[PDB]
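Here's the structure, in structure tokens; my notes come after.
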Amino acid sequence: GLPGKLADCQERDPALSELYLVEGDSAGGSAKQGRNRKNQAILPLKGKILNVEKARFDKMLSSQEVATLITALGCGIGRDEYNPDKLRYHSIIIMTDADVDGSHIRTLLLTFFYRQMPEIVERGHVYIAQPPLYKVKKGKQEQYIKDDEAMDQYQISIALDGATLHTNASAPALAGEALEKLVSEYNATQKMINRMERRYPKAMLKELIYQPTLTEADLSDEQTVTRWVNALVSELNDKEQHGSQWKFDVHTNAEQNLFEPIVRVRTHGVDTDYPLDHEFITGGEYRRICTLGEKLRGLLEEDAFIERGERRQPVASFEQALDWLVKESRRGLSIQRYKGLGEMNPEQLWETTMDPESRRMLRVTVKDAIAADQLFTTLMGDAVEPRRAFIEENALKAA
Amino acid sequence: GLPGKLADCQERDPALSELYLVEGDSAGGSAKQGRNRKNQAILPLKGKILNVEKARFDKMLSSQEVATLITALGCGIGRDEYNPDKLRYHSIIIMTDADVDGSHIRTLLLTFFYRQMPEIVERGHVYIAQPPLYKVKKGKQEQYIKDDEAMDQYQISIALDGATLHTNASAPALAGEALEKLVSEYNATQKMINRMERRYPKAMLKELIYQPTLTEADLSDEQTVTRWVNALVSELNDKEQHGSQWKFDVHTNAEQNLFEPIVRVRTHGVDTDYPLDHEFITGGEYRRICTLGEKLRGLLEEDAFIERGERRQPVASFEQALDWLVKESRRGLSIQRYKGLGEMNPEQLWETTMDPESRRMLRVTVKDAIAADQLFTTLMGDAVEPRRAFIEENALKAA
Amino acid sequence: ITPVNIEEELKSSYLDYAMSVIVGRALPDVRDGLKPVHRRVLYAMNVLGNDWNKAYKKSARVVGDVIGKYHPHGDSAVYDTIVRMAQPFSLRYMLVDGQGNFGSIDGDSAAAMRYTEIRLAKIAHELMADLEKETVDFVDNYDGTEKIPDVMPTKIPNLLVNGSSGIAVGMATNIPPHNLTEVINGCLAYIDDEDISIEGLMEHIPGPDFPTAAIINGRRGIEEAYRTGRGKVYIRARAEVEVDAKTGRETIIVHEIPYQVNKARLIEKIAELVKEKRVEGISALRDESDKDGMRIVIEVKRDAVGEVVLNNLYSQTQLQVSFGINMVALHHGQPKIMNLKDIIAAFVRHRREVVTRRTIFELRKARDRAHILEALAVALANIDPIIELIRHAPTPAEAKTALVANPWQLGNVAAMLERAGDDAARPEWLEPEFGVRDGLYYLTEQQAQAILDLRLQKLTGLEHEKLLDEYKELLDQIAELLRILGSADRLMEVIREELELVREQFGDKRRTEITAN
Amino acid sequence: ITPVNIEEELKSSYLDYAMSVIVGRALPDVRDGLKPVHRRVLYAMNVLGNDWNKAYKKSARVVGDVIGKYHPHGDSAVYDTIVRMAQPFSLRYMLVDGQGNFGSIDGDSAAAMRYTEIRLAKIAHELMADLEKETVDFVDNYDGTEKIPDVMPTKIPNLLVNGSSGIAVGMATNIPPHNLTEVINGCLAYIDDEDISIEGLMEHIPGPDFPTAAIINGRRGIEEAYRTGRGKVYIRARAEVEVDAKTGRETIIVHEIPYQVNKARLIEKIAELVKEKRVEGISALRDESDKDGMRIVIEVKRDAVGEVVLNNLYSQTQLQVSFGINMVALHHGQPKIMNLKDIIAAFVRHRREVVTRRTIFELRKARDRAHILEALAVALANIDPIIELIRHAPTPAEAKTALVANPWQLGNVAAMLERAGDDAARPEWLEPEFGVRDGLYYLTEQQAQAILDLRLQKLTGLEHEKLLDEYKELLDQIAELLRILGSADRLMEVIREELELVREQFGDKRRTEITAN
DNA sequence: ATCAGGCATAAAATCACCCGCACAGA
DNA sequence: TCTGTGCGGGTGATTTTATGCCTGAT
Ligand SMILES: O=S(=O)(NC[C@@H]1CC[C@H](c2ccc(-c3cccnc3)cc2)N1)c1cccc2cnccc12
Ligand SMILES: O=S(=O)(NC[C@@H]1CC[C@H](c2ccc(-c3cccnc3)cc2)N1)c1cccc2cnccc12
Ligand SMILES: [Mg+2]
Ligand SMILES: [Mg+2]
């Protein structure tokens, strides 16, 4: 029969009614108070549902949540009673939470529809709702942030609201098109450096930005490369604050006539050597920090200051100026991150997620049928060895 | 059949087996680990049981806890199947908790046995267990205290361990038989005063101990009674710390020729009069504080001190000396009060409650059969008006 | 094995349970209108610093603190009484702000403890006013080491502006809510004349006021409850019948519903009554509430009359309920049935005690501070011998004992010390040996240690005038508190200003209409 | 409505869940052997002051603090991992003391949270040693405003003396417990020679040690697990057959049972096997455990042989189990299968980092304190012009700016200042303009404020020698820390003494016997 | 004339899913 | 050649009693 926890709508015509799938009574109670009563319906769920691929057909029919979901749609299950033209709602919307536990429930809900009712997915009746994640209150104005990249762009734009970088007194300042490009290039290079920490020390790579560049033609002379490596290791001992010792070596080679400097360090009583061979000089990683250092070696003389709106403070480095500019904008700021639909008022959930004039929604489609069911067997199947190799391979791609 | 939560014993002969009734899995788990496995059995209960008097016979048989309790004993219920010689245990022991919620469960358990199985109660098979209430650790020695009166006696005895009351220098001290009698008489008078607070102020009654006594023959002269009431109200203004004003009156009467003083006070801007008539002078309440004041008006001159074990501190009043004697004994003391059987280790529960060589236990009997079932109708019956009059009457007896 | 009788075992056990429920669980006090459950929750929220103008805080912290420190009785019952303070259809004046999902009027339950945020309301700070000035008594915990107040020093008359609902052993209570600006006027009318009758007190307080508006139908049951303590009233919903401009069709619109009435159950009951053929003339039934308010639409057939159908729904459905008034509360530790005049007179007595206990604490604190400032001001006029005596001492203990050995001469402060005449600034415990005798000053052991802890930056010419101004301000504040404690009409003059300020700050309007039959 | 493919929606959602369980829920770290659940519980017990030599505390307070401040994941799962640290049959070295009802070996559950009291054990204070000296990193909460340590600065090698048992997505772990005095000897043998082989490291650590004793039957599966990471061992109970002096009756007595084995289920399984007629020769079965230990009595029939019945129960009942060893742990943020030598070598590196991070903090603190004490000692030799300059100033700000305007002459402290030569006590951030130049001293803004906050009781003749002795002690402590940071053999000499002290304080004996087949 | 329900503080319990690895039973 | 079961750290839900006064349904 009809389920007891289903809150139906007043519309009886299909292709004008919608069904929402939520994650318990906490989200279900907030969704019912802020919906449209004429053509929207809510159905709560009781937690993690059964895995269809790992279970047989006999265990599937005896489950309680699956039977409720089958009798809510009204189309049917199996092959003898699978007329798909008796569907009651022409829009199925999944509105699980924004945690990592909500991502697991969406995976089981997606593998239930594809493995049991494929024609509903092929005819385009399944949607995915997108609630916001951040709420930012800046004094008197509130905004909603979709994802982390929009949060980064928002905090960069609120840091660069007032950008008057004065290189020296009685000189024009830089603002607008130059500061944003410099900040973006510096952030890209700093993001590139943090992925290179597994092979080189972090303090050595940041020193190479302000050092003069080394070309391929300078590797044929001993004096230039030994002067470059001596000037590199001279100031690393000067600015050291954690108690480390730095040395250097020449490493004269006979075949493939070159001279490759060697950097030696001792951190906790352990000595390691980091060679700078021909692969590092001609590589693409040294080119980006060389092009960054062309516009940074210089540009800051004595008596230099920055002003955002009214506050003047002298700086001696670009990093100190950027840190003072970032830290000033985080005074009257409050950031709240949502981890469930029960944390929102019913007025807030309607205006951001369920209003059909100001909402964003996805529509699932199938591209290749042969390549789709091969991925469902690997990730959701009984065997554990292709799953472990699939997880381990994608971890190397990010690093 | 046999219940699943019953932990049976290895003895099959009746009149050598015991059954314990406890209050859940928290007490039941602690009772099973510290029992004697040969001839002791444990049966937990699920909370508050049904009221037998307010419920009909049809609702009683459909209950789950009552059916478990019936099938555990094995005697039977009703009249067709009530052979009472098939009893499996000849000792039924009730071991509920030491809260006020544990006293309610014992009342329902007592009214189940008397109203349904009266021959078991009449033949003497029902007992009541008595776990201890306090655990006192004095430095390196631990003791268990049964009730509040034993706690009061213990703290009085630990306060009066060293009692060297010196009235003056170069004089013998009082110790032993006199200090305990003085402390007991003073505590009895102070307990009598606190029940008299509803009719007289507390500060006025404590002043009458050190005042000279007033006889019946002194009520026939104006000068003596006005001097007595003036000397009474002179020092109440002197020692006042809460901002009150005290006055007096003579109140000359014509018939029944006497002179009764009147005490007037103003506490928070409100004025009240407290007459001291002929009923108060000849009453038994004034006699006790008169006999207390015969041995206290005096006995403390200048340069007086007390010493308990090694500490000498001068005092000017008996109350200050008693307070200093009490407060010195509460330095290395820790008091823990139990509120359930799950707070005790299984080693501690065996040595104090369940060991048949060092335990205390009661045995319920019936004195008058006519007067017993009349009390069960009043307290546990449907009508609410005799119950309200029974509760209100006993509150007046304590005050 | 000492035997006992079954008559005395039953009597001793049942009276211990019955007295604990009456005094310690239900039946709120008459002076603040709170059960012991509510007082510990408000005190624990006050200790944490969960103010009304600060950020929100999760309810799990508050529930954990209440369970772990003050209230050892369960976990789910503590969260149930928090959400009753935050629902606007449950209390007339709410005490908890709340944000998230706290249920609905259709019977929806609240969310879990991990998803909701709470903080104190602005009106809840008036209940705990002047708590840290020794105005109430404190009791121990179940295991010691913590202190809980016995009663709250409230400035707002509770138990009338809100209600009570509890079941005990042998008795129960049921009190309706009222309006704040009317009960404050009644309290002021009691202060102006203590012999005010029930009829003279009822022209300021006409009747109860409910948070869900509606209509009270009748005046006979209100006057009986205010004289005796027991009475019965009737509550009626607000509805009307409207016709169409073109056709003769009629509809029934419901705007308000009575107190403690669910809406979904009412709609289901009306639909069941139509289906079972017990009410005739109804063809449709919807629910279009939206955001502007409440609206329920009932369709009337063409062959029926809309007035008769509306009159049939009053006597069959839950569009008219009954309320049974029964006022019991704890007075001096025992239950008592009270009328309207007893509740008003038990509030002014509490206010008198609170003010006269605050004044003594403030006076003692002021006199101690003035006693310290006198010795601080004396020692700055004798800087060189003080420094010489300190520098010629091996240990600070011998330097402390050398300060009290000799009197110190005055100078440049005699005009200050002569203004504080008639011993108005001396502490009450001070011996007559010390103080100002002749032209010399005698120090104590407490005053000598304050000189040795004086900082080196106090020797400038700026802070001395600050000390003199602080001494002048302390003398004026000492004089005013003695003028308050001297008389009683000044004491009653202080109380009226606070009540008028409360009426000005938290005024409201009447929602419920009182008519006749 | 922007469309998406079902291939990329499935891949993106499943990898976000799988990486969070691996890194943030299960699979403990290799440096301290703790999951993220255990670290927050121990840190919250450390913050409250729940020490081992203080009074007990209720578990409801600890669970409420953990839920409300650090761990937002449920309530019943937090209490389940607390009682696993207190049961003596569950962990080899317990971390929580506990008092009350914490379950039994027969399968009894623990009591509620309102009835049990817990506090830290003495061995748990070695895991959080030197936490407040900047030796580890700190991370944020789920909502900010609180800080949680990233890893613990432990001195005791965990993950070997205790074990691990967790299930992740794609992998799982299973590590047995060991003995403390053997793993400390293996750690010292690694320090003395870094090229020690597996066979040379196995003469100090012969095998696992279980808290329930019993017998390990075989040596082949132990050597395979210490070289590769995977292996299988067998655990056998201890039992014997005894005869009667007069009659020829025989009985079987069981003294010990294997690891993770319930006793009541074992007795029920033996009784069911007798009832179903699959084991012959058993006539009775009891359980007489008492307090001296464990004893299970099985009766043997007269026509049967007691050795054959005992050998039949090993291969049919749960008197012999199997253990599958599989060692995975997080190393630099990624899972890895490890052998015995990798776990030992990852502990000494952690100890090196902790000591060399503690030394820098102590050196900086000592140099700042010496810098303050120099300016405090200088100003006491020029008392009269300091007092004159303070008294002739209107405001303390002008008095502060008047102190740094001119140099101050030395006297009676030049012999003290010349002992701290070669700039060994100067702070690293100090400018070369200030300090001691010629025979004069130059003050800073920080040093000038410390003179203005000097108490008046510091002018006596006692505390000056105390300041000089404190300066001498600070110079010696500065010299020793530089001698530690100078070389590496001194650094390895500091580490060995702590390990020997841990072995002396928390030594034990082996419970499990290792035999051959 | 009898029975059941709904109003606020207190007691006590229990069951269904995802995730890998080894083993007993059928 | 299948089918349950148990180990630990996560998600979600659910029923039965005492005690008083008033109503509706049988
Ligand atoms: O419980 S107290 O003594 N009174 C609450 C009343 C009782 C009944 C009334 C009420 C109950 C339910 C609804 C309701 C339920 C479902 C749907 N539609 C409405 C409405 C009102 N609410 C109390 C609790 C907590 C804090 C209190 C603080 N000062 C006074 C009383 C307090
Ligand atoms: O879960 S942990 O990773 N290992 C516990 C082992 C797993 C299995 C083992 C065990 C389990 C059950 C019994 C048992 C059950 C019933 C009857 N008779 C015995 C015995 C041992 N106990 C862990 C938890 C908490 C704190 C930990 C601290 N340092 C290490 C591991 C810790
Ligand atoms: Mg969720
Ligand atoms: Mg109990």
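Quick note: numbers on chain B are straight from Swiss-Prot, i.e. 402-800, in order.
Determined via electron microscopy, 2.9 Å.
Every residue gets a Cβ built from N, Cα and C, even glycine.
As recorded in Swiss-Prot:
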DOMAIN    B:418-533  domain 'Toprim'
MUTAGEN   B:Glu424 to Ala or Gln  Strongly reduced DNA supercoiling and relaxation activity. Reduces ATP hydrolysis in response to DNA binding, but has only minor effect on the basal rate of ATP hydrolysis
BINDING   B:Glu424, B:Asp498  Mg(2+) 1 binding site
VARIANT   B:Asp426 to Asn  In nal-24, nal-102, nal-103, nal-107, nal-108, nal-111, nal-114, en-2 and en-5 mutants; resistant to nalidixic acid and to enoxacin
MUTAGEN   B:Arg436 to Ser  Cannot be made, suggesting it is lethal. This is temperature-sensitive in S.typhimurium, but not lethal
VARIANT   B:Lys447 to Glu  In nal-31, nal-109, nal-115 and nal-120 mutants; resistant to nalidixic acid
MUTAGEN   B:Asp498 to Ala or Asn  Strongly reduced DNA supercoiling and relaxation activity. Reduces ATP hydrolysis in response to DNA binding, but has only minor effect on the basal rate of ATP hydrolysis
BINDING   B:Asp498, B:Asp500  Mg(2+) 2 binding site
MUTAGEN   B:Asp500 to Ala  Strongly reduced DNA supercoiling and relaxation activity. Reduces ATP hydrolysis in response to DNA binding, but has only minor effect on the basal rate of ATP hydrolysis
MUTAGEN   B:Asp500 to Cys or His  Alters metal-dependency of ATP-independent DNA relaxation, prefers Mn(2+) and Co(2+) over wild-type Mg(2+)
VARIANT   B:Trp751 to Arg  In microcin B17 resistant mutant
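Listed recorded positions near B:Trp751 (variant position): B:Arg436 (candidates B:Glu424, B:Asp426, B:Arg436, B:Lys447, B:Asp498; Cα-Cα distance within 10 Å). Candidate recorded positions: B:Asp426, B:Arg436, B:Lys447, B:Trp751. Not one of them has a Cβ under 6 Å from ligand 4. Close to B:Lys447 (variant position) in the fold, though at least 6 residues off in sequence, lie B:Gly425, B:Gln465, B:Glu466, each with a CB less than 8 Å from its CB.
Within 10 Å of B:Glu424 (mutagenesis position), judged by CA to CA distance, lie the following mutagenesis positions from the set B:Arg436, B:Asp498, B:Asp500: B:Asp498.
Taking 8 Å as the upper bound (exclusive) on CB-CB distance to chain D, the recorded positions B:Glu424, B:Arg436, B:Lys447, B:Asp498, B:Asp500, B:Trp751 give none.
Closest by Cα distance to B:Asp426 (variant position), from the mutagenesis positions B:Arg436, B:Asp498, B:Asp500, is B:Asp498. A Cα-Cα distance of 17 Å separates B:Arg436 (mutagenesis position) from B:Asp498 (mutagenesis position). Counting Cβ atoms from all protein chains shown, B:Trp751 (variant position) has 19 others lying within 10 Å of its own Cβ. In the structure as shown, the Cβ atom of B:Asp498 (mutagenesis position) sits within 10 Å of 22 other Cβ atoms. With the fewest other Cβ atoms inside 10 Å of its Cβ, the least crowded of the recorded positions B:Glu424, B:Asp426, B:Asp500 in this structure is B:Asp500. Residue counts for the domain 'Toprim' (B:418-533) by DSSP state, with H, G and I taken as helix and E and B as strand, are 45 helix, 15 strand, 56 coil. Its own atom aside, the Cβ of B:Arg436 (mutagenesis position) has 20 Cβ atoms within 10 angstroms in the protein chains shown.
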